[PDB]
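Novice: After the structure tokens below, expect a handful of questions from me.
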Amino acid sequence: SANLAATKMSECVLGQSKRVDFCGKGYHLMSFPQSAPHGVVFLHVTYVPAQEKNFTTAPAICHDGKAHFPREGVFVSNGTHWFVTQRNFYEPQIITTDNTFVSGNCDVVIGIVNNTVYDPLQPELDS
Amino acid sequence: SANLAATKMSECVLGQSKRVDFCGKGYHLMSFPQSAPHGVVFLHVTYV
Amino acid sequence: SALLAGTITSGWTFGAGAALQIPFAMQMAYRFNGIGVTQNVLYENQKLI
């Protein structure tokens, strides 16, 4: 138990650890050691998400005939427009070419949907 | 052996690990636990 | 079989909190990103897997 105690003093307290159900339940932030008789009382500060909402997804976006794959993020929709958000929180963004990755065609992707990828360089030519 | 088993239920099954020769040989994808008498049988899906 | 349920269906978030709704085609795209593989390998080769 002391080798498991000195592991959590090294890994959880002194730095950030990605481990699940080791540094405490959920996503690990930090750890506060507290001294006790014959042991150390751990205080595990964790990141727990709470309120969720169901969205409409799709793996890829077809525009010009080439499939647009997401770089970092997910594809969600409220039923009208497709948004680019993240797995841990809801931050809707305008779909841009910097947030998408162009690979392959639209035929080989199962579940691909059609939308218009906004290019920011196109209004900046005449303005 | 049970504390090694309770770690691999937490790390390999419930999460994703970057480790070599912990969740199985090669790059880790996912892990499937199975019931066993007096123990547990792991199914390690690996990327080779 | 309850943990075989939420690993295949509900994702990696069932033990870290409340269970999300994650489709299975979106699970392995983000499970390749930990080992350094992007999403080009999964969607094209999905019939070969």
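Following Swiss-Prot, chain C shows residues 875-923, kept in their order.
Recorded method is electron microscopy, 3.5 Å.
Using N, Cα and C of the backbone, Cβ positions are placed for all residues, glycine too.
Annotations per Swiss-Prot:
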{"type": "VARIANT", "residues": "C:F888 to L", "note": "In strain: Eta/B.1.525"}
Novice: Three states by DSSP: which one describes C:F888 (variant position)?
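Specialist: Coil, per DSSP.
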Novice: Just jot down the residues in the same chain as C:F888 (variant position), at least 6 apart in sequence, with C-beta under 8 A of its C-beta; none if empty.
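Specialist: Expected: C:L877, C:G880, C:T881.
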